[PDB]
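Engineer: One structure, pasted below without further comment.
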Amino acid sequence: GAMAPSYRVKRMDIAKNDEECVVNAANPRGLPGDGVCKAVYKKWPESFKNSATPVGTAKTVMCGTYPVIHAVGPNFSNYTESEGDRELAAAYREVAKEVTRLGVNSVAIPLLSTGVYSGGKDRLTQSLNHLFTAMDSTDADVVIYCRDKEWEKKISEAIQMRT
Ligand SMILES: Clc1cccc2[nH]cnc12
Ligand SMILES: [Cl-]
């Protein structure tokens with residue numbers, strides 16, 4: 001574990017992370033996809049060997065010795081708000097299990113279902129709270145990666161609020 005397990009947020013490409021493993025915002029079919037998924041495919045293409053996994057699950061594939069945890073959030077275009085919320089919480093619980101199993105001291109993680117799977121809605125708080133619910137009991141340093149300057153400020157505020 002980390003000596004003093006923390007949350008941090010960085011506004012930069014998760015493919016440039018400084019952590020011991022990465023979570024991909026994956027699609028269920030293991031396709032190169034868009035956004036985070038495409039950046040992960042460009043950086044760690046070997047990790048897409050048999051990475052297909054259902055919605056609400058996480059499947060880890062090694063790129064060399066570097067673990068890529070493929071976490072499949074729901075596409076809120078397809079799911080009801082209720083079912084989508086349930087699957088989004090489940091994907092993050094599976095990420096916590098994988099991070100624990102791998103024995104890493106740090107993990108780079110995007111906010112699941114906040115991009116092209118958001119169904120055109122702002123799900124920062126929904127997705128981040130589910131991240132917290134899953135990751136709070138882990139002792140890895142968690143580094144959240146985002147794109148948007150305003151999201152960086154809001155994620156940083158939510159982290160600092162609870163310390
Ligand atoms: Cl891919 C990506 C993530 C965060 C910040 C960025 N600036 C230019 N590209 C970026
Ligand atoms: Cl997404």
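Each position is counted from 1, following the chain as shown.
From the backbone N, Cα and C atoms, a Cβ is placed for every residue, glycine too.
Sharing the record's features from Swiss-Prot:
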type: BINDING; residues: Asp13, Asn27, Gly35, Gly115, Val116, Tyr117; note: ADP-D-ribose binding site
type: MUTAGEN; residues: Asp13 to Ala (Swiss-Prot position 1343); note: Partial loss of ADP-ribose 1'' phosphate phosphatase activity
type: MUTAGEN; residues: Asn27 to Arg or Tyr (Swiss-Prot position 1357); note: Almost complete loss of mono-ADP-ribosylhydrolase activity
type: MUTAGEN; residues: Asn27 to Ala (Swiss-Prot position 1357); note: Partial loss of mono-ADP-ribosylhydrolase activity; complete loss of ADP-ribose 1'' phosphate phosphatase activity
type: MUTAGEN; residues: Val36 to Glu or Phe (Swiss-Prot position 1366); note: Almost complete loss of mono-ADP-ribosylhydrolase activity
type: MUTAGEN; residues: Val36 to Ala (Swiss-Prot position 1366); note: Partial loss of mono-ADP-ribosylhydrolase activity
type: MUTAGEN; residues: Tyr117 to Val or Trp (Swiss-Prot position 1447); note: Almost complete loss of mono-ADP-ribosylhydrolase activity
type: MUTAGEN; residues: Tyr117 to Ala (Swiss-Prot position 1447); note: Partial loss of mono-ADP-ribosylhydrolase activity; complete loss of ADP-ribose 1'' phosphate phosphatase activity
Engineer: Please check the recorded positions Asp13, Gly115, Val116 against ligand 1 and give me the ones with CB under 6 A, sequence order.
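Structural biologist: Close enough to ligand 1 are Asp13.
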Engineer: For the ADP-D-ribose binding residues given in the record (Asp13, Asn27, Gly35, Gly115, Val116, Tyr117), what is the largest pairwise C-alpha separation in angstrom?
Structural biologist: 19
Engineer: Are there residues of the same chain, six or more positions away from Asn27 (mutagenesis position), whose CB falls under 8 angstroms from its CB, and which are they?
Structural biologist: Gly33, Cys37, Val72
Engineer: Looking only at DSSP and grouping its letters into three states, which state does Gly115 (ADP-D-ribose binding site) belong to?
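Structural biologist: Assignment for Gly115 (ADP-D-ribose binding site) reads coil.
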